[PDB]
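**Student:** A single structure is presented below for examination.
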Amino acid sequence: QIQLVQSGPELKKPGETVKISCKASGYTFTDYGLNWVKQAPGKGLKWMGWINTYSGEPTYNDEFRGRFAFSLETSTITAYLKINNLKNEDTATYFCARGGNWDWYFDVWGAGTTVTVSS
Amino acid sequence: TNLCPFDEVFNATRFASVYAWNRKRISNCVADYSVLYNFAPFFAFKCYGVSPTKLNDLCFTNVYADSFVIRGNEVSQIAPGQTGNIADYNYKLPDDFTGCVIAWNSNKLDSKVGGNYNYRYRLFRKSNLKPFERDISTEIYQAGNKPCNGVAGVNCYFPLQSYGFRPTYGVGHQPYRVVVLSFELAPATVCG
Amino acid sequence: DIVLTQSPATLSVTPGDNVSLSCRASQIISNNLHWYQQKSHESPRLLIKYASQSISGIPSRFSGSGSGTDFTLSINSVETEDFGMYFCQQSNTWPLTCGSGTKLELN
Ligand SMILES: *[C@@H]1O[C@H](CO[C@@H]2O[C@@H](C)[C@@H](O)[C@@H](O)[C@@H]2O)[C@@H](O[C@@H]2O[C@H](CO)[C@@H](O[C@@H]3O[C@H](CO)[C@@H](O)[C@H](O)[C@@H]3O)[C@H](O)[C@H]2NC(C)=O)[C@H](O)[C@H]1NC(C)=O
């Protein structure tokens, strides 16, 4: 059994913050990394930047530099994603796929959490 | 006026192991090193022959760019005249070197708690390596006792051993990446 | 970035036919391209790694080739249940980036 169950859909107001979970279980969490993908409705995927699952030091894609934070807790085996100052542009569905630390192909993905903003 | 691949070789995914150093030949470009100057984590930007400050408005020609991965302690051997295991069996620079030697601290990227036995280096060779030439020969080294003809055992040694690259070894044993720019200072092709 | 252009954007096939997809890179990537499949509103899955090797668990019809900067994924004897959007995602330089993605509909 290999899966990464995330948090349910969200809906926030412009300026609020969000924390999305990505709980991995079934495989040894340390033998692989974790990548995040953001998919706006009607366009293509975007790599958001991996996070070394042993230490937790992130590596942000040079576009999503600020406003994003890949915090990691290893007591419970769950990664995180936290967005500050939600804008009117980042309505999308956020995946989290286990991409290796030496191959980098996203085999096992998550169900996909959706984050929309409204007034 | 087209930039040349300092992107393809610096922020690349898989630097090849040291005993086969991938070698990219740059030509017909305008090489802007201000892209590297901004990127701070460079553990050692040591330039032999020129000084980094007067490096921009020059005009080089026949510039190469090597790359590999070596131990954190064995990074002090990619330099002209050094002695040891890497520069005698893997990659040696001549005495009249006129380039630069850059280094990382790639413990976040190339280190699993499982043994990262994927990178390798050369342990035994008949003679020392001539400058700027590689040896990918995969065959047993041995004194003239008995030709084992590709069998490992007593007085027969498989040449290429592997690094450990654990994320708990230490600042001196975790893998360091290295890029060796070697200018050749004929019409100048590259500039700033 | 290495922008990957996928052509064509639209497609029109019928079950039981052979059709080939195309995702050409912009820079030279040493066969470090993978191919993804995403159906309607689900997590995209992995079809083939490194543009030529297959994934144990997929059907025996998906098979792509190409090396360098021109890649082609050809699906032959297409079944109507293979509808979806196909993503190419290189792995050579950073940051990793996927293509725009093309859709393979029915007639
Ligand atoms: C390799 O690529 C990086 C960008 O890629 C990012 O960092 C890598 C190490 C990986 O982690 C990638 O996954 C990640 O996406 C280049 O660094 C970037 O250079 C650009 C140059 O345009 C910088 O943009 C500038 O940013 C400043 C503000 O800081 C603006 O004022 C400028 O107008 C311009 O937008 C970018 O910030 C910088 N990013 C980082 C994180 O350093 C890197 O130079 C490249 N290597 C080479 C030698 O080409």
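The count begins at 1 with the first shown residue.
Cβ atoms here come from the backbone N, Cα and C positions, even for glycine.
Straight out of Swiss-Prot:
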{"type": "VARIANT", "residues": "B:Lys112 to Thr (Swiss-Prot position 444)", "note": "In strain: Omicron/BQ.1.1"}
{"type": "VARIANT", "residues": "B:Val113 to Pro (Swiss-Prot position 445)", "note": "In strain: Omicron/XBB.1.5, Omicron/EG.5.1"}
{"type": "VARIANT", "residues": "B:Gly114 to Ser (Swiss-Prot position 446)", "note": "In strain: Omicron/BA.1, Omicron/BA.2.75, Omicron/XBB.1.5, Omicron/EG.5.1"}
{"type": "VARIANT", "residues": "B:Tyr121 to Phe (Swiss-Prot position 453)", "note": "In strain: B.1.1.298"}
{"type": "MUTAGEN", "residues": "B:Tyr121 to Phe (Swiss-Prot position 453)", "note": "Decreased HLA binding to NF9 epitope. Increased binding affinity to human ACE2"}
{"type": "VARIANT", "residues": "B:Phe124 to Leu (Swiss-Prot position 456)", "note": "In strain: Omicron/EG.5.1"}
{"type": "MUTAGEN", "residues": "B:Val151 to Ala (Swiss-Prot position 483)", "note": "Increased resistance to neutralizing antibodies"}
{"type": "VARIANT", "residues": "B:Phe158 to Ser (Swiss-Prot position 490)", "note": "In strain: Lambda/C.37, Omicron/BQ.1.1, Omicron/XBB.1.5, Omicron/EG.5.1"}
{"type": "MUTAGEN", "residues": "B:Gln161 to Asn (Swiss-Prot position 493)", "note": "Reduced host ACE2-binding affinity in vitro"}
{"type": "VARIANT", "residues": "B:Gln161 to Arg (Swiss-Prot position 493)", "note": "In strain: Omicron/BA.1, Omicron/BA.2, Omicron/BA.2.12.1"}
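Describe the structural surroundings of these features, if you would.
**Tutor:** In three-state terms derived from DSSP, B:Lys112 (variant position) belongs to neither a helical nor a strand segment and is classed as coil.
Within the same chain, residues at least six positions away from B:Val113 (variant position) with a Cβ under 8 Å of its Cβ are B:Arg166, B:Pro167, B:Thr168.
DSSP classifies B:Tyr121 (variant position) as strand under the three-state reduction.
In sequence order, B:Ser17, B:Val18, B:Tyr19, B:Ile70, B:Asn85, B:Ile86, B:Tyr89, B:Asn90, B:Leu160, B:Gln161, B:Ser162, B:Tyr163 make up the list of same-chain residues 6 or more apart from B:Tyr121 (variant position) whose Cβ falls under 8 Å from its Cβ.
Around the Cβ of B:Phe124 (variant position), 13 further Cβ atoms fall within 10 Å across all displayed protein chains.
Cβ environment of B:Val151 (mutagenesis position): B:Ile140 lie under 8 Å away, each six or more residues apart in the same chain.
Under the DSSP three-state reduction, B:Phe158 (variant position) is assigned to coil, being neither helix nor strand. In the shown protein chains, 14 other C-beta atoms lie within 10 A of the C-beta of B:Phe158 (variant position).
The number of other CB atoms found within 10 A of the CB of B:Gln161 (mutagenesis position), across every protein chain shown, is 12.
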**Student:** Check each of the recorded positions B:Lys112, B:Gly114, B:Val151, B:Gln161 and report back the ones whose Cβ is under 8 Å from some Cβ of chain A.
**Tutor:** B:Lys112, B:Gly114
**Student:** For the stretch where 2 residues weren't modelled, take the C-alpha of B:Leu185 and of B:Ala186 and tell me their separation in angstrom, rounded to whole.
**Tutor:** 9
**Student:** Measuring Cα to Cα, how many Å separate B:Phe158 (variant position) from B:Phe124 (variant position)?
**Tutor:** 9
**Student:** In this structure, which of the variant positions B:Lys112, B:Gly114 has the fewest other Cβ atoms within 10 Å of its Cβ?
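**Tutor:** Taking B:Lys112, B:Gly114 as the variant positions, the minimal 10 Å Cβ count falls on B:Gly114.
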**Student:** Where does B:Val151 (mutagenesis position) sit in DSSP terms: helix, strand, or coil?
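**Tutor:** It is coil.
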**Student:** Could you state the CA-to-CA distance between B:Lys112 (variant position) and B:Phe124 (variant position) to the nearest Å?
**Tutor:** 27
**Student:** Express the distance between the Cα positions of B:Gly114 (variant position) and B:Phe124 (variant position) as a whole number of Å.
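**Tutor:** About 26 Å separates the two Cα atoms.
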